[PDB]
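Have a look at the structure below before the remarks.
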Amino acid sequence: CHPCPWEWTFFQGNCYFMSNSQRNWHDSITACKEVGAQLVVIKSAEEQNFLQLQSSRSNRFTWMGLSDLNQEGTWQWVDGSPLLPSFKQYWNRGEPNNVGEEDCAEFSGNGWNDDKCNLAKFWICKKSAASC
Ligand SMILES: NC[C@H](O)CO[C@H]1O[C@H](CO)[C@@H](O)[C@H](O)[C@@H]1n1cc(-c2ccccc2)nn1
Ligand SMILES: [Ca+2]
Ligand SMILES: [Ca+2]
């Protein structure tokens, strides 16, 4: 039995996957849906540091499933769940700044940054690990 698919990464009962091509934010969640996964929604502190590490050490700007397209200033994960105050420390200093209108969040260096959703970047999918 295999808890995660071929060449996916495993962490705390979940299966993650960093793309090796680039897409815009909407095309990215589509991509994850195509594999029965979701553009990552972070739920733990350790999950953040885990993903933030894989993303940085590959020197790749990476989409995550977080946006404010429901309403400006209201950051909300693609599962509807809101962005908790606890998680707001993971923004990069001076972010989110909404320079030129920016409604989607990405892994950039040590933390997160808001960028333009139509800007093409890499992405990370998340799904529940299978039971053995
Ligand atoms: N992958 C994105 C990468 O991290 C680059 O980040 C920067 O440019 C991104 C633009 O693509 C921003 O969305 C980030 O906020 C960040 N920025 C931009 C600015 C800024 C402010 C005033 C005038 C001009 C520029 N201040 N911070
Ligand atoms: Ca914004
Ligand atoms: Ca920004």
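Note that chain A is numbered according to Swiss-Prot, with residues 253-384 shown in order.
Looking at the header, which is where the method is noted, we find X-ray crystallography, 2.9 Å.
Cβ atoms are placed via backbone N, Cα and C, with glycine included.
What Swiss-Prot records for 263-378 is domain 'C-type lectin'. For the mutagenesis of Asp320 to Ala, Swiss-Prot gives this note: Loss of binding to ICAM3 and HIV-1 gp120. The structure shown keeps the original residue. In Swiss-Prot, the entry for mutagenesis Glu324 to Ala states: Loss of binding to ICAM3 and HIV-1 gp120. The structure shown retains the original residue. Here the residue is the original one, while Swiss-Prot reports the published mutagenesis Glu347 to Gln with the comment Loss of binding to ICAM3 and HIV-1 gp120. Positions annotated as Ca(2+) binding site by Swiss-Prot: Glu347, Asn349, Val351, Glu354, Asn365, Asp366.
Structure with Swiss-Prot features highlighted.
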residue	record	DSSP class
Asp320	mutagenesis position	coil
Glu347	mutagenesis position	coil
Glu354	Ca(2+) binding site	coil
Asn365	Ca(2+) binding site	strand
When distances run from the Cα of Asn365 (Ca(2+) binding site) to each of the mutagenesis positions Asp320, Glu324, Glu347, the nearest one:
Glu347
Among the recorded positions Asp320, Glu347, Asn349, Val351, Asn365, name every one whose Cβ is found under 6 angstroms from ligand 2, counting any of its atoms.
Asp320
May I ask which of the binding-site residues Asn349, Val351, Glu354, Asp366 is closest to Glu324 (mutagenesis position) if we compare their C-alpha atoms?
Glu354
Cβ neighbour count within 10 Å of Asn349 (Ca(2+) binding site):
11
Are any of the recorded positions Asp320, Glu324, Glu354 near ligand 1, with a Cβ under 6 Å from it, and if so which?
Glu354
Whole-number answer please: how many Å between the C-alpha atoms of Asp366 (Ca(2+) binding site) and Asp320 (mutagenesis position)?
9
For each of the recorded positions (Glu347, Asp366), count the other CB atoms lying within 10 A of its CB, then report the residue with the highest count.
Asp366
